[PDB]
Amino acid sequence: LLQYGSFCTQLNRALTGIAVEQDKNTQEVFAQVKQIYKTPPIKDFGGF
Amino acid sequence: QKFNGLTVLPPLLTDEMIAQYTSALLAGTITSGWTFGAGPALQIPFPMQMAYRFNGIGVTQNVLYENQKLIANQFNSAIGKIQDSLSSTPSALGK
Amino acid sequence: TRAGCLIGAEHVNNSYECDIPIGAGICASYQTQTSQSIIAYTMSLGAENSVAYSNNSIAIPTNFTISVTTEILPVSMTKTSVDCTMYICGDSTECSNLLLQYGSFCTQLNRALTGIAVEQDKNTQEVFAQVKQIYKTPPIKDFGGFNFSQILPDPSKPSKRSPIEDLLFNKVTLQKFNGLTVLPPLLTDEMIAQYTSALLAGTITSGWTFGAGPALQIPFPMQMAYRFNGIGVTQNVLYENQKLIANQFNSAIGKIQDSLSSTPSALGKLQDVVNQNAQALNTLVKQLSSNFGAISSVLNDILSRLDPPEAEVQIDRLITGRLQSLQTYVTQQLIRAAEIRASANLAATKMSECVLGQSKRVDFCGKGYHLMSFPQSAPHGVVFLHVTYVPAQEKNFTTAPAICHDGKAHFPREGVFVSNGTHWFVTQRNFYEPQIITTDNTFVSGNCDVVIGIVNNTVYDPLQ
Amino acid sequence: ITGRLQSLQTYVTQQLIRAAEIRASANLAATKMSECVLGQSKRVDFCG
Amino acid sequence: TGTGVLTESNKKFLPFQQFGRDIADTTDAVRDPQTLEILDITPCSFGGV
Amino acid sequence: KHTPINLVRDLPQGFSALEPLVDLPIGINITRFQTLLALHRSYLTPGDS
Ligand SMILES: *[C@@H]1O[C@H](CO)[C@@H](O[C@@H]2O[C@H](CO)[C@@H](O)[C@H](O)[C@H]2NC(C)=O)[C@H](O)[C@H]1NC(C)=O
Ligand SMILES: *[C@@H]1O[C@H](CO)[C@@H](O[C@@H]2O[C@H](CO)[C@@H](O)[C@H](O)[C@H]2NC(C)=O)[C@H](O)[C@H]1NC(C)=O
Ligand SMILES: *[C@@H]1O[C@H](CO)[C@@H](O[C@@H]2O[C@H](CO)[C@@H](O)[C@H](O)[C@H]2NC(C)=O)[C@H](O)[C@H]1NC(C)=O
Ligand SMILES: *[C@@H]1O[C@H](CO)[C@@H](O)[C@H](O)[C@H]1NC(C)=O
Ligand SMILES: *[C@@H]1O[C@H](CO)[C@@H](O)[C@H](O)[C@H]1NC(C)=O
Ligand SMILES: *[C@@H]1O[C@H](CO)[C@@H](O)[C@H](O)[C@H]1NC(C)=O
Ligand SMILES: *[C@@H]1O[C@H](CO)[C@@H](O)[C@H](O)[C@H]1NC(C)=O
Ligand SMILES: *[C@@H]1O[C@H](CO)[C@@H](O)[C@H](O)[C@H]1NC(C)=O
């Protein structure tokens, strides 16, 4: 296998890039609030 | 699947953490309208917030106030139908 | 852990912000303050804050802040090109004769790479060439207190680039091989800087009008007053607070150059394209040293001592290996070109809708209500300076959605009703400005006995 | 070696393309969360 | 064997190396026989048309 | 590699790269070795050597 050069470093690199980006996708979709908001104990939403 | 060199890495955000994110987003929406996306979250009575969103389509607020009971009933029913729809139609999560 | 057995880091009960991700919610970092060792912990998602929800209280800001954020988008990458015949079969007719027997395999690769190279110029043209004329700023800078010198070009420099984009070119940093050549872009950096100068001058001197039709000069305080009127703040806000707003805008602009010069990894999105192209090219070069089974990897040495009737198999092995490597490179570049084209389309959209207009799309041209945006060219990309309106300080006010008068129910034409606790005022929604409630800022509908949660007050009719 | 290596390359290429598609969908999801959740969109048939 | 332009060089070959090679399996400089001199190899020009 | 050293007793820390002297075509098997020292004569008892 060594005689084929870096065919495998390339594939590991590409799959690592995909895997790393899969976390960025979720971070960008969901991590849009800097602080976690909480709902009040009493639910007086005027009928909703 | 994962026996001969194939391995699956865990995602960075656990489902409890993503659910906490969506709880934060939904709580911010309910209690503060859109204000928390731009700056500090500003508490606002929810009927009043819905009134201004109605005003954001060209229906005067007096509409929502004169028929708030009806609108809230209808909204509760429409949310309830989503549960039954997802529970009864297959291939709904096909994507 | 849920990601595996981690050895070397102490587990800490308390949570911090995430620094080096592990997986399953655990991150690690080097503390240096408490621990001069490596700690691992469960992430915190951010600070907890309950919001003061109640059925009768509003929070309306009493101040604002103007903030300038920066956004970096790739647009193009280097237009590389490689020739089969030299790359695979350098200066050897004996191997080219048997490369010909593979048909069109790498007229096809040349076609693909030429397509990418031609598309890069289209990316740059679509992002920047949005103005039919080159606009220029007047010699006298009477902008009502707004200092733009940090983004307008400086005539004293050998290259007409503004200080900020000069800093960008000084912060991002970018040989002769066999068959690999790099084609120069069609638009030189001077020309791109001239485009962004045209865009900036048109913006400053004409608002958005120059995006729709002929550029119509308007005084800049008046233009900014309109953009304030765009996000729901009456122009008197800007006019009564113009000196403060101009000082604040100048300070925010000044902070940008310092931030870019002092916080590294800010231009990582642009450094990544050059890093990835360099890495792909380095790998493509290093593949020339591989045997693939050959008695020798260098071509002339196997040719020079082995008679063709059996040196042909030896050459064929090398041919197939190198051709496959080149094919892999071309495919990777096609996918990366698709990604860069997506980013260039986003950059063109952002120029149109943030530079040439004022956008109502939330969080599209930065956090906060969008005021206006400034393009700055960067090597192989564009930087956007997004000017936004952000509320600053609020007070809690009691509310009610209506007022009774002699049995009649009044609703706000614009804004909300608020009170100190003794007297009731109408005010606009993003800036505390009370006014006495009059028949001329509210309107009538129905009667008191229908709406829920209404308060009695007197409303003044100016006629009596 | 040749056969398995080329099979792995095919897999990685198709994963790259599928990852690009998922990235486009994730960018659309981030845009939708911004413009529909964090705001109110005047843009027809984008949020329903 | 190979083709290129041959130029004087200031690369101090140590007494034991006889030919240097690039990051690819191609020579970059050589030592001449009969005179023992260091000689730089630069590929002679080419380009697209 | 021959280096003038000032450190007190042991190997220094500074990185240094050895370069070849010779490549002898000996072609023998080597499995053991021993260094050759140079010893003076301080004195001579008649028969000890
Ligand atoms: C509005 O915003 C600015 C900044 O938050 C405030 O401006 C300051 O005003 C005081 C009194 O005029 C000055 O002494 C300060 O020097 C100003 N700041 C700066 C940086 O120059 C203003 O007070 C704010 N209004 C409110 C209600 O917060
Ligand atoms: C326009 O912007 C810049 C930065 O805010 C100002 O440039 C300074 O000009 C003075 C006088 O020429 C120089 O002494 C300074 O060294 C400049 N700053 C720097 C960082 O070099 C310019 O004065 C601004 N104009 C206004 C009205 O504020
Ligand atoms: C807005 O309303 C609420 C309630 O009147 C206030 O919320 C409090 O905020 C402080 C500081 O963040 C917290 O320590 C308290 O715990 C909060 N109250 C509760 C019940 O949790 C908020 O300060 C109000 N703003 C003003 C100007 O009064
Ligand atoms: C973490 O909390 C548990 C709970 O009692 C305790 O046993 C443990 O010692 C704590 N560890 C640290 C590092 O504080
Ligand atoms: C609220 O406004 C009224 C109307 O002028 C004023 O009399 C009162 O003092 C204000 N409240 C406070 C706390 O100052
Ligand atoms: C708000 O809630 C309180 C409960 O403390 C209730 O008395 C009041 O009627 C409510 N107001 C409205 C407008 O529903
Ligand atoms: C408002 O006025 C009506 C009749 O004028 C009265 O019935 C009601 O109690 C008043 N509201 C308050 C809070 O006193
Ligand atoms: C070859 O001849 C030249 C001519 O002077 C001489 O310098 C050189 O030493 C000769 N080659 C060898 C290996 O001695």
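Residues 753-800, in that order, are what chain A shows, numbered as in Swiss-Prot.
Recorded method for this deposit: electron microscopy, 3.0 Å.
The backbone N, Cα and C atoms fix where each Cβ goes, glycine too.
Copied over from Swiss-Prot:
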VARIANT   A:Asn764 to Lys  In strain: Omicron/BA.1, Omicron/BA.2, Omicron/BA.2.12.1, Omicron/BA.2.75, Omicron/BA.4, Omicron/BA.5, Omicron/BQ.1.1, Omicron/XBB.1.5, Omicron/EG.5.1
VARIANT   A:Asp796 to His  In strain: B.1.1.318
VARIANT   A:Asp796 to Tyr  In strain: 19B/501Y, Omicron/BA.1, Omicron/BA.2, Omicron/BA.2.12.1, Omicron/BA.2.75, Omicron/BA.4, Omicron/BA.5, Omicron/BQ.1.1, Omicron/XBB.1.5, Omicron/EG.5.1
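Each residue contributes its Cα atom, and for A:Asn764 (variant position) and A:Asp796 (variant position) those atoms are 54 Å apart. DSSP assigns A:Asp796 (variant position) to coil in the three-state reduction, placing it in neither a helix nor a strand. In the structure as shown, the Cβ atom of A:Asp796 (variant position) sits within 10 Å of 13 other Cβ atoms.
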